There are 2 protein chains.
Amino acid sequence: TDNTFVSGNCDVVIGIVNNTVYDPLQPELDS
Amino acid sequence: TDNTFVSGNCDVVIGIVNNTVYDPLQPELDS
């Protein structure tokens, strides 16, 4: 998330690919 | 907070207006 930002929708971009965006806040929930 | 940076105070800048700054870490506290 730190290297990317959210814009538009997946049905807009032509040629978009699916993947998992790492969220540094998820592993911090264990602390 | 990602699109702005906190500096100075509210009594210096001329023409400052009041508003609310959304914090993405506030709603994540429930998890």
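We're sticking with Swiss-Prot numbering for chain B, so the shown stretch reads 1117-1147, in order.
Determination method: electron microscopy, 3.9 Å.
The backbone N, Cα and C atoms fix where each Cβ goes, and this holds for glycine too.
In sequence order, B:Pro1140 constitute the residues six or more apart from B:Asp1118 (variant position) in its chain with CB-CB distances below 8 Å. What Swiss-Prot notes for the natural variant B:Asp1118 to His is this: In strain: Alpha/B.1.1.7.
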Can you see whether DSSP assigns B:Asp1118 (variant position) to helix, strand or coil? coil
